[PDB]
Amino acid sequence: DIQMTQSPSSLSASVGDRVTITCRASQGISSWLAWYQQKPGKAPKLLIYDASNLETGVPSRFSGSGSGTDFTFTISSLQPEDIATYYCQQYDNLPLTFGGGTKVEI
Amino acid sequence: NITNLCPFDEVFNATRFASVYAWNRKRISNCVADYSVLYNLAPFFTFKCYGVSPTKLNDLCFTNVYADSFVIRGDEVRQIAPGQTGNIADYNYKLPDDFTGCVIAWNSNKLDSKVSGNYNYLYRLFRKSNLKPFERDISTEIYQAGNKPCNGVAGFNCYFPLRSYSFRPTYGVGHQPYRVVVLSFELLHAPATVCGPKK
Amino acid sequence: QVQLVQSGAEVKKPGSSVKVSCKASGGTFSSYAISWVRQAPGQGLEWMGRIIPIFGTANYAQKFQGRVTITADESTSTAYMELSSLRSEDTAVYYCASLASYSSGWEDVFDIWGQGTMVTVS
């Protein structure tokens, strides 16, 4: 089944520091990727539902783009509320596969 | 006397396309409409016009332009035309008899199909009466039979009105998803908001 | 608005089965599709299967094919999923989520997530 490699596994950055997370699909996907935010001990939150589409109510602070195999999700600035673990989800085909996840630390 | 190009890029190249059920409608005004970029490219397999011709599009002026988009099966592209009949024409999307515009449809199996999936797109199968031209219906009430009232899907005629194509790669060309864009035009005198890239 | 409420946590010995549910609230049941996501302790999320009660169609991942069954009940709007032949590595937090795909032009991305149920083998 289609498998996604998400790197870096963990990234540490300070307040106001830009964050970049890379998600790579083993097979080309036509922009059918989504990003989630999961606070500790809480259900994941859908931040970005398409390659670059932000969901209603999600701050513009977050952003994402990409196509084919390589995709990137970025945070323009690290607020304290942004410290969380982010996963990239591929839904081009039925067997939905989540990325390895990226733990963010202050 | 305008200089900004029309937003055709965000209509044809958009990753997301609405269902034939509750189809999208985008208004285009106050822009330069250069149609060469559309039919010159490979992916647009089919392109037909009514009341005008593809080559004459770049030489005309339009008072109002609407861009309707949706996804249908390959065999159902025939139903997208004036005076046609069928599920899509009768209950989902009907064109007027005097329709002035063009219909652009092309195969999107690579994008809109999944192995045993593709429930993104739905169409209406039951309705009391046929839609009026450019009519839209977002309701999903149960289709009660009449001999007894209904609160949910039940037997005989108590059917759930909507259904999904469920596109998969295993389907043939006829049943594969086709990405469709319909352009509607008005050809009255001044004021005119849309014109071609003429001098 | 749409809200998903899951049942209580479960603890079992190996070889048993689980019968967790998530009740849909608000709106109408004719507009929700449910998917179940597994998350082992400290590991990433894993998609199990999808259920669309209105069309009566369900799908499962290759690992859980023949082992997980997902059902629904319109009368009570409870989405049901069962896992058979429990073994220690089945321990994980299970989330009930609503798909966006079953709508006009949306996709499988999960919009609303349930509170999740703690399932452990011990």
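Numbering, chain B: per Swiss-Prot, residues 331-529 in sequence.
Note that Cβ sites are derived from N, Cα and C of the backbone, with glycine treated the same way.
If you check Swiss-Prot, you get these features:
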- B:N343 to Q: Reduced viral infectivity (MUTAGEN)
- B:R346 to K: In strain: Mu/B.1.621 (VARIANT)
- B:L452 to R: In strain: Delta/B.1.617.2, Epsilon/B.1.427/B.1.429, Kappa/B.1.617.1, Lambda/C.37, 19B/501Y, Omicron/BA.4, Omicron/BA.5, Omicron/BQ.1.1; Contributes to cellular immunity evasion and increases infectivity (VARIANT)
- B:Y453 to F: In strain: B.1.1.298 (VARIANT)
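Rounded to a whole number, the distance between the Cα atoms of B:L452 (variant position) and B:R346 (variant position) is 14 Å.
Across the structure, B:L452 (variant position) and B:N343 (mutagenesis position) place their CA atoms 21 angstrom apart.
Checking the recorded positions B:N343, B:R346, B:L452 against chain A with a Cβ-Cβ cut-off of under 8 Å leaves B:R346. Rounded to the nearest whole angstrom, the C-alpha distance between B:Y453 (variant position) and B:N343 (mutagenesis position) is 22.
In the shown protein chains, 9 other C-beta atoms lie within 10 A of the C-beta of B:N343 (mutagenesis position). When the variant positions B:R346, B:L452, B:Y453 are compared by the number of other C-beta atoms lying within 10 angstroms of their own C-beta, B:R346 comes out lowest. Applying an under-8 Å Cβ distance to chain C, the recorded positions B:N343, B:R346, B:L452, B:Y453 reduce to B:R346, B:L452. Taken residue by residue with DSSP, B:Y453 (variant position) is part of a strand.
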